[PDB]
Amino acid sequence: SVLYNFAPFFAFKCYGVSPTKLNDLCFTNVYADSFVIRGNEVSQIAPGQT
Amino acid sequence: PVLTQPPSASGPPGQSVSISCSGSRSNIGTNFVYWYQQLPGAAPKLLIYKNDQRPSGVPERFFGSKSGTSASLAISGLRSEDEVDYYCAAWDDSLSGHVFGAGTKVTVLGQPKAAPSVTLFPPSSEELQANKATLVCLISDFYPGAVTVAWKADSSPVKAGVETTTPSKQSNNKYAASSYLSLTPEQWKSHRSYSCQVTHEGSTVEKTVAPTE
Amino acid sequence: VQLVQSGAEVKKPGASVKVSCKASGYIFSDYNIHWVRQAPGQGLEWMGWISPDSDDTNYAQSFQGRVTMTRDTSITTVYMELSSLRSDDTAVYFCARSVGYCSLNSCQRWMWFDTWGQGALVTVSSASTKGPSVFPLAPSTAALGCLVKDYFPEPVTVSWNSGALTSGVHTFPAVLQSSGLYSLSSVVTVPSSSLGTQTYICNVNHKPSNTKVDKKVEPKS
Amino acid sequence: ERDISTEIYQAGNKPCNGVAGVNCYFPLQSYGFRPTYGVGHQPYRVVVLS
Amino acid sequence: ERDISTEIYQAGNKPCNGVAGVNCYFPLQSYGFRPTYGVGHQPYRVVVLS
């Protein structure tokens, strides 16, 4: 609930489990890493993109 | 329905410029929006489809995206290809078909000013022996286009059966306007002279010629 | 691949005009086509789409009975018919092919016009069709021009001395007339010392009328 | 029970009724039925009997 | 898999061991972030959760 109050987003397309059902299934290990890129480079950050 | 687009957006080379395309609730926000450009005197092609990617053969400098009910397109690098116009293609349910924008004209941030050269041509004797007289006066090699031809019968602006076209871009990026006005031969012969005074940015050139030259 | 189409010429209002688009290379049973028009001074407008493998027909919300579709599967051509042409319809019609296939109303969200074809400009004006008439002109380097009037329809080709003179030749765009005809001029820039010593010839050709007229321009004293 | 609807499904705290793209998605998605695919992507016409 | 390096990449057969020649280019190129740049040329803090 403290995820969607961090300014309007630009890309939130997801390729798997829904973000609203993450509370219903309990995980054991989640990874977190961050970086900054140009706005023309957000598009190719995807599974299997050139 | 239709979409609101800026009539003209310009930017100097070396950086990027943004083109906006707004929409209603059922125009952009529920359906995909596409970007089309067309060369002058040619066919349009495909640049952006499904709002994020590009087809093969398209450089990576063309990027566009949308956030809410409006979409924006950004282009970086304007040397010879971004002078063409752009269109905002989308789909809706009110018209039950594809809708297009008004059109955005893209230019760059330059030519020297050219003085107008008006030449009033009186009708020849070959026209007079064929009972015809068409008074013509044309303005060529002027930039920018701001000409306004006045048909003066030496004491009053008289306009009757006036035809005036638009200036056209030649191979030297110049303009050449044209304006004719046909009359009966006796009415032209009744006038003692004629003048075509054209006002191009205040530099009015007087051109008065006799019917018998 | 190539998507060439056949255009038309000027005509009286209220009649029917036939334009056709031809397809080749790709198989004409999997791709829908779209028909869009582009008029000067405004943007592109959409009318409808059909299918080559079916009898599907869809219309715009503004053109319900004015335009009708026709399909020719064996000839691999599509024939467009316009009925009751108005005054504000002088546009360039483009034969556009879209990838994929759709027939339902809600299917059109994923359609983009991928492979376009060259367009042709068609106009509907009622005016006398005939050969051109050349109007002599007198000069005001001395500049002199040649005037051609009431030529119908567009276009015309201008030549000087049957092609022997090319330097200084500068044609002018066609003006609009209230009588329905068209006018054009060709003004050349010659030196004033050769205005009467050497005399040029003004020529014009009109292919649809299949006529040629020649004259002899002479400056007046 | 059949269900035909084109309403946007929301997946965030913000409500969606006519806006989509950042956290709300269109419920329908089209099949890419091509003959260049193999076995597991061909369109199978399935008719049921109850 | 992250990767950090400093050595100069060689695009040809010229052995570069500390210099940047015609075919030897520095493999780390910096961004440029100005307000003059457009929407598609701005830094976005892209963070991914796995």
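Residue numbering for chain E follows Swiss-Prot; the residues present correspond to positions 465-514, in that order.
Any Cβ shown, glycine's included, is placed from N, Cα and C.
Here is what Swiss-Prot records for this protein:
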MUTAGEN   E:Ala475 to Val  Increased resistance to neutralizing antibodies
MUTAGEN   E:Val483 to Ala  Increased resistance to neutralizing antibodies
MUTAGEN   E:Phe490 to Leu  Increased resistance to neutralizing antibodies and human covalescent sera neutralization
MUTAGEN   E:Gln493 to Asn  Reduced host ACE2-binding affinity in vitro
MUTAGEN   E:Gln493 to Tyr  Reduced host ACE2-binding affinity in vitro
VARIANT   E:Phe490 to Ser  In strain: Lambda/C.37, Omicron/BQ.1.1, Omicron/XBB.1.5, Omicron/EG.5.1
VARIANT   E:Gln493 to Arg  In strain: Omicron/BA.1, Omicron/BA.2, Omicron/BA.2.12.1
VARIANT   E:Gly496 to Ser  In strain: Omicron/BA.1
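Everything Swiss-Prot records as a feature, shown here on the structure.
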{"residue": "E:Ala475", "record": "mutagenesis position", "Cβ contacts under 8 Å, 6 or more apart": "E:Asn487, E:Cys488, E:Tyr489"}
{"residue": "E:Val483", "record": "mutagenesis position", "Cβ contacts under 8 Å, 6 or more apart": "E:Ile472"}
{"residue": "E:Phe490", "record": "mutagenesis position", "Cβ contacts under 8 Å, 6 or more apart": "E:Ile472, E:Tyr473, E:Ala484"}
{"residue": "E:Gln493", "record": "mutagenesis position", "Cβ contacts under 8 Å, 6 or more apart": "none"}
{"residue": "E:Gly496", "record": "variant position", "Cβ contacts under 8 Å, 6 or more apart": "none"}
Taking chain C as the partner, extract the recorded positions from E:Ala475, E:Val483, E:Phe490, E:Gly496 whose Cβ is under 8 Å from a partner Cβ; order them by sequence and answer 'none' if none remain.
none
Considering only CB atoms and a limit under 8 Å, which recorded positions from E:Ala475, E:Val483, E:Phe490, E:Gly496 lie near chain A?
none
